[PDB]
Amino acid sequence: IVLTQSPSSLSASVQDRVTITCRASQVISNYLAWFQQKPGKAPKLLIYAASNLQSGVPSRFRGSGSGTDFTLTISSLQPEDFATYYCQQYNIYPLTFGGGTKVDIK
Amino acid sequence: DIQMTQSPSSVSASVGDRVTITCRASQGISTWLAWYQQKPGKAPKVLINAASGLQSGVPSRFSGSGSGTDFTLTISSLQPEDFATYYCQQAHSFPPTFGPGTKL
Amino acid sequence: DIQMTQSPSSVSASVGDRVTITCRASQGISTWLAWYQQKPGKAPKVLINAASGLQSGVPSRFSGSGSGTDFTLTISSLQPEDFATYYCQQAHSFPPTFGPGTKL
Amino acid sequence: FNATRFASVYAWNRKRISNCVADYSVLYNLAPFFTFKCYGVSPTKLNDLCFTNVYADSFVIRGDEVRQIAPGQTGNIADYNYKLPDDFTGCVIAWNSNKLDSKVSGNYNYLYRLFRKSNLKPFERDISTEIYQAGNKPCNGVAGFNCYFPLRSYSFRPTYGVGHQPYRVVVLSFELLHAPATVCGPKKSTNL
Amino acid sequence: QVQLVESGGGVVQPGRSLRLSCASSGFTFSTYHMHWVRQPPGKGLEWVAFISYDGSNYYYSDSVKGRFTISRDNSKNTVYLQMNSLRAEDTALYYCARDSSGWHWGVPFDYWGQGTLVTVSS
Amino acid sequence: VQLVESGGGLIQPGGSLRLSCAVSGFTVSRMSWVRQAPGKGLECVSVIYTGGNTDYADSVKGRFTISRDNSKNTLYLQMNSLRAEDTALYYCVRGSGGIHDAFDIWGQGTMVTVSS
């Protein structure tokens, strides 16, 4: 019901590896979604159900884990990937979202 | 009232030792008896699974014995919280009758 | 000292009858207890195999019971030589403590 | 699968599929919501493996009990409601439907069986609502102390956790009857 | 294409009311669920209210409980939320979120609307 | 899941009192009013079933009625011809459950007393 994102801010360059962790108060059993709000735009779903990538999301983004701890790893932080990623429990009703990591340039 | 009795009236128990409690039945309620736990100033809560199938929500500590007119409860590890009053309800027929009870 | 006790303090036994002895443990020495036999004016010698594996050098007479805090010794045939003092050492931790003991 | 309303556990529904081609690509593919477990068969080969009269059985049960719908597992759902055969040859799809099947007031439409005189046999359904008597005194036709109605309601609610939220399972049993083959799925089709 | 398009958003004084609209084009409005997501100025996405495919299921977040009413009109292809008890925290950019969760092919929160700015101050 | 019990107030002997317990966390269906007795162990005063059939203790028979309010989920116990023996601490509990008569989730209870 309450989700926490560990890397509140991060700095990276082209071809770098980043891990963002979302941990819930109670086990959400594989129901988590990572969104990518860019500046001044509406969000775009990146991963749904923990690991099933949404169609149209580049393979470099990958997500893993089930139960309390889940993470999203981008092997190459290409310039297009600088945006504030967020998480949300999709099937528990007072749906909640994390503050999000604002990935930034060095 | 059904002929429900318990032995002994009082239990004297040192910490972490085996303790046994006994109860009596006269309609020969077969295999239908239940146990409940209460501490002073507390609302009593379920102990034995009331003969529904097997004891549920509890580890190997509590003992399920109760065939015909003979039933016993024993737990080897007496944790400080565990010492409490023990009552046995009657499951044979309505009106159900709870046992007089005995505490640690 | 570990809380080692034995029951009863004295044993009254007729010839060739079942006899049981009891001992007490408080660190819940698990499955580590041993028994020794002594007669007046004799140096005590090994009785139970001290929980090493199974009783050794002895026939079905002696009984190996000792799980958790509960251990018993019983022999059905009381030969005249068999009546003697019985002591139980503590195997849980050093310093090892021998039981107060009880004789026939 | 895409049906608007689904059958309760006590009246688990059955729909025989026969004399027909079956597409299992729509199912199985996109497997995240599902918990596809193909007991007795190849999940990939369902398309090529031909059965004699595929059956499908659909019910709504809590997500904790999706497991009890398995060959040889004992629990209230499989000892009193749906029992799978020891030689089960069919897959068991299941998914999460809190939004479709739950309401804020609490859905009480689905009911479950907590009392049957003996464990039911493979692929067997009993819909009778007759009272169950454990007491020496006869039931008397009214549920009463020691007599139990066989159907308790499934209290689904929207804010409940993943464990107790409603899950819909379609157990697609297949039967190798000495009957001539009817359900077969392969095509491939290459240009001449 | 899928083009949920927000509309109807404009300056409203505190304690007054406003209404918003979404106009799905390119998808079946009834089967897909609808939810409301608000990004408060300088902050993070927040969920508001949920109505199901039938229009029979209503759930509201604690902050918007009793203040926002969610209505679906499958016939007109429009999902509307009419805010009633406006408060200072309401300032945001309300957006419309499709959801297919529960139907076995569901892709949760797949399409988000452009959104219409909403403000509150005297 | 806690049950809200009210109406536990001292009443005159021979009087009629209604005990109202709001039930939350589950629908009232099979429920009962086991009474804790001061100076004694738990005893049974009344029980109700999902069908609405009601069974009463032989001593309290003819003086007590228990009903379920579907809209308010509230048990109602009416006690008539109140006597010192009948008065005791009372609780709203599930009356029976599973295979055999399980009294499980017990409210904190109201201490109901009579005095002249």
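Numbering of chain D is taken from Swiss-Prot, so the residues present carry the numbers 342-533, in order.
Structure determined by electron microscopy, 3.2 Å.
Using the three backbone atoms N, Cα and C, a Cβ is placed for every residue, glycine included.
Within the same chain, residues at least 6 positions away in sequence whose Cβ sits under 8 Å from that of D:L368 (variant position) are D:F342, D:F375, D:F377, D:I434. Listed in Swiss-Prot is the natural variant D:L368 to I, annotated as follows: In strain: Omicron/XBB.1.5, Omicron/EG.5.1.
Looking at Swiss-Prot, you'll find the natural variant D:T376 to A noted as follows: In strain: Omicron/BA.2, Omicron/BA.2.12.1, Omicron/BA.4, Omicron/BA.5, Omicron/BQ.1.1, Omicron/XBB.1.5, Omicron/EG.5.1. The DSSP secondary structure for D:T376 (variant position) is coil. Here D:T376 (variant position) comes close to D:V407, D:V433, D:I434, D:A435, D:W436: these same-chain residues lie at least six apart in sequence, with C-beta atoms under 8 angstroms from its C-beta.
The Cβ of D:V445 (variant position) has D:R498, D:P499 as same-chain neighbours under 8 Å, each 6 or more residues away in sequence. Under the DSSP three-state reduction, D:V445 (variant position) is assigned to coil, being neither helix nor strand. What Swiss-Prot says about the natural variant D:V445 to P is this: In strain: Omicron/XBB.1.5, Omicron/EG.5.1.
Looking at Swiss-Prot, the entry for mutagenesis of D:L452 to R says: Increased resistance to neutralizing antibodies. Decreases HLA binding to NF9 epitope. Increased binding affinity to human ACE2. Other Cβ atoms within 10 Å of the Cβ of D:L452 (mutagenesis position), summed over all protein chains shown, number 17.
Here the residue is the original one, but Swiss-Prot notes a natural variant at this spot, D:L452 to Q: In strain: Omicron/BA.2.12.1.
Here Swiss-Prot describes D:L452 to R as a natural variant; the accompanying note says: In strain: Delta/B.1.617.2, Epsilon/B.1.427/B.1.429, Kappa/B.1.617.1, Lambda/C.37, 19B/501Y, Omicron/BA.4, Omicron/BA.5, Omicron/BQ.1.1; Contributes to cellular immunity evasion and increases infectivity.
Applying an 8 A CB threshold to same-chain residues 6+ apart, the list for D:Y453 (variant position) reads D:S349, D:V350, D:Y351, D:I402, D:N417, D:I418, D:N422, D:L492, D:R493, D:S494, D:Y495. Quoting Swiss-Prot on the natural variant D:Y453 to F: In strain: B.1.1.298.
DSSP assigns D:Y453 (variant position) to a strand segment in the three-state reduction. Quoted from Swiss-Prot, the note on the mutagenesis of D:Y453 to F is: Decreased HLA binding to NF9 epitope. Increased binding affinity to human ACE2.
Here the residue is the original one, while Swiss-Prot reports the natural variant D:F486 to V with the comment In strain: Omicron/BA.4, Omicron/BA.5, Omicron/BQ.1.1. The C-beta environment of D:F486 (variant position), restricted to residues of the same chain at least 6 apart in sequence and closer than 8 Å, consists of D:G476.
Listed in Swiss-Prot is the natural variant D:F490 to S, annotated as follows: In strain: Lambda/C.37, Omicron/BQ.1.1, Omicron/XBB.1.5, Omicron/EG.5.1. DSSP gives D:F490 (variant position) a coil state; it is part of no helix or strand. Counting every protein chain shown, 20 other Cβ atoms lie within 10 Å of the Cβ of D:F490 (variant position).
Secondary structure at D:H519 (mutagenesis position), taken from DSSP and collapsed to helix, strand or coil, is coil. Other Cβ atoms within 10 Å of the Cβ of D:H519 (mutagenesis position), summed over all protein chains shown, number 5. D:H519 to P appears in Swiss-Prot as a mutagenesis experiment; the accompanying note says: Increased resistance to human covalescent sera neutralization.
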Recorded positions among D:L368, D:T376, D:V445, D:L452, D:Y453, D:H519 whose Cβ lies under 8 Å from any chain F Cβ: none
Distance from D:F490 (variant position) back to D:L452 (mutagenesis position), taken between C-alpha atoms, in Å: 11
Variant positions satisfying Cβ distance under 8 Å to any chain B Cβ, from D:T376, D:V445, D:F486: D:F486
Cα separation, D:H519 (mutagenesis position) to D:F490 (variant position) (Å, whole number): 40
Cβ under 8 Å to chain E, applied to variant positions D:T376, D:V445, D:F490: D:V445
